[PDB]
Amino acid sequence: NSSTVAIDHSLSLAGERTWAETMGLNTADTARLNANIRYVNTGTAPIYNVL
Amino acid sequence: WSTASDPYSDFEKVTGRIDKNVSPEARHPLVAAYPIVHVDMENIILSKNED
């Protein structure tokens, strides 16, 4: 015939260091064009307010 | 003032004092001079709007 009593204490220091990195995108709007341009007038008259 | 009801007077038509783009067969007063503008869609680009 046996009877056993037990008791416990525990400390636990857990240090965690997380890194994370995300790349978001939209398939309709994925890039923006910026065109450098220059106008030429090879004609004989000047032209005003050119668009 | 124009027999064909188009915006060019019979005088302007026969004498040639007219928009030059008006095709020659329509220079005649009894022939109506009007644009016929239809759009055709050469191709259609869908872009799925997805993140």
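The numbering of chain B matches Swiss-Prot: 255-305, in order.
Recorded method is electron microscopy, 2.9 Å.
Backbone N, Cα and C atoms are what each Cβ position is placed from, and that goes for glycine too.
Among the mutagenesis experiments that Swiss-Prot reports, B:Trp255 to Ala is described with the note: No effect on LF-binding ability and as toxic as the wild-type. In this structure, B:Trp255 (mutagenesis position) belongs to neither helix nor strand by DSSP; it is coil. Counting every protein chain shown, the number of other Cβ atoms lying within 10 Å of the Cβ of B:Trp255 (mutagenesis position) is 9.
Per Swiss-Prot, mutagenesis B:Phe265 to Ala is noted as: No effect on LF-binding ability and as toxic as the wild-type. Other C-beta atoms found within 10 angstroms of the C-beta of B:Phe265 (mutagenesis position) number 12, with every protein chain shown included.
According to Swiss-Prot, the mutagenesis experiment B:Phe265 to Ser carries the following note: Impaired translocation of LF.
One mutagenesis experiment catalogued in Swiss-Prot, B:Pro289 to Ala, is accompanied by this note: Reduced toxicity in combination with lethal factor. Decreased membrane insertion and translocation of LF. Cβ neighbour count for B:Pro289 (mutagenesis position): 5 (other Cβ atoms within 10 Å of its Cβ, all protein chains included).
Spatially close to B:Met295 (variant position) yet at least six residues away along the chain is no residue at all, judged by Cβ distances under 8 angstroms. For the naturally occurring variant B:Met295 to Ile, Swiss-Prot gives the following note: In strain: PAI.
B:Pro289 (mutagenesis position) sits 20 Å from B:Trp255 (mutagenesis position), taking the CA atoms of both as reference points.
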